[PDB]
Amino acid sequence: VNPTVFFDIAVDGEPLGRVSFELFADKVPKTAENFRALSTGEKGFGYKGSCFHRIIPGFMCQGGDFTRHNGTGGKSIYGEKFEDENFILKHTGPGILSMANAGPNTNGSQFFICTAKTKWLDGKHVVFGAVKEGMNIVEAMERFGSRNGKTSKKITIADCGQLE
Ligand SMILES: [Mg+2]
């Protein structure tokens, strides 16, 4: 069954709300497993405490760089980076969870949550999940972003893990 993960989002250290995702392990097991493990923190490193360093209203919220917190870092549980598992799922609208990357086969730990349909990313970024609960919290997060993605407040993952 597809695992479910949650993020407890905070603004400047204050709780904002919880966001949960369903990970499509049935279609992209390797990619889903990477995100799941990073969320539980079972490997000794992960998303807990990291921030969303790039938030662009009307486009997406990007995070996952738990090593450099600026988009230059992050790593997977399979090594620094791993292959594009497949492009079965498309960016069909708000709530889509997809892997950020630096070109073909450079998936690490960085990911983004779409806040709109972004078809031009199809075939370029691997989609592996979708917001299940808390899409309103994701939209709320946009209020702290900007055209170039720079955030006006510190948006962090105060806590995360696996549900169900
Ligand atoms: Mg992949």
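Numbering of chain A is taken from Swiss-Prot, so the residues present carry the numbers 2-165, in order.
Determined via X-ray crystallography, 1.9 Å.
Each Cβ is built from the backbone N, Cα and C atoms, and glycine gets one as well.
Here Swiss-Prot describes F60 to A as a published mutagenesis experiment; the accompanying note says: Loss of ability to stimulate MAPK/ERK phosphorylation. Look at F60 (mutagenesis position): DSSP puts it in coil. Long-range Cβ proximity for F60 (mutagenesis position), meaning a same-chain Cβ under 8 A and a gap of 6 or more residues, is found for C115, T116, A117, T119.
Annotation of the mutagenesis experiment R69 to A in Swiss-Prot: No effect on peptidyl-prolyl cis-trans isomerase activity. Reduced interaction with BSG/CD147 and ability to induce leukocyte chemotaxis. Remark: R69 (mutagenesis position) has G75 as non-local neighbours, by Cβ distance under 8 Å and separation of at least 6 in sequence.
Under mutagenesis, Swiss-Prot gives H70 to A with this note: No effect on peptidyl-prolyl cis-trans isomerase activity. Reduced interaction with BSG/CD147 and ability to induce leukocyte chemotaxis. Taking all protein chains in view, 17 other C-beta atoms sit within 10 angstroms of the C-beta of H70 (mutagenesis position).
In sequence order, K82 constitute the residues six or more apart from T107 (mutagenesis position) in its chain with CB-CB distances below 8 Å. Quoted from Swiss-Prot for the published mutagenesis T107 to A: No effect on peptidyl-prolyl cis-trans isomerase activity. Reduced interaction with BSG/CD147 and ability to induce leukocyte chemotaxis.
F113 (mutagenesis position) carries a strand DSSP state (E or B). For the mutagenesis experiment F113 to A, the note given by Swiss-Prot reads: Reduced ability to stimulate MAPK/ERK phosphorylation.
A sphere of 10 angstroms centred on the C-beta of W121 (mutagenesis position) encloses 9 other C-beta atoms. For the published mutagenesis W121 to F, Swiss-Prot gives the following note: 75-fold decrease of sensitivity to CsA.
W121 to H appears in Swiss-Prot as a mutagenesis experiment; the accompanying note says: No effect on peptidyl-prolyl cis-trans isomerase activity.
For the mutagenesis experiment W121 to A, the note given by Swiss-Prot reads: 200-fold decrease of sensitivity to CsA. Reduced ability to stimulate MAPK/ERK phosphorylation.
Quoted from Swiss-Prot for the published mutagenesis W121 to E: Loss of peptidyl-prolyl cis-trans isomerase activity. DSSP assigns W121 (mutagenesis position) to a helix.
Other C-beta atoms found within 10 angstroms of the C-beta of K125 (mutagenesis position) number 15, with every protein chain shown included. Under its mutagenesis annotations, Swiss-Prot gives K125 to R the following note: Loss of acetylation and interaction with TARDBP.
Under its mutagenesis entries, Swiss-Prot includes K125 to Q with the note: Acetylation-mimetic mutant; no effect on its interaction with TARDBP.
One entry in Swiss-Prot concerns the mutagenesis experiment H126 to A. Its note says: Loss of peptidyl-prolyl cis-trans isomerase activity and interaction with HCV NS5A. Loss of ability to stimulate MAPK/ERK phosphorylation. A 10 Å cutoff on Cβ-Cβ distances gives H126 (mutagenesis position) a total of 22 other Cβ atoms nearby, all chains included.
The mutagenesis positions shown are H70, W121, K125, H126; of these, the one with its CA atom nearest the CA of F113 (mutagenesis position) is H126.
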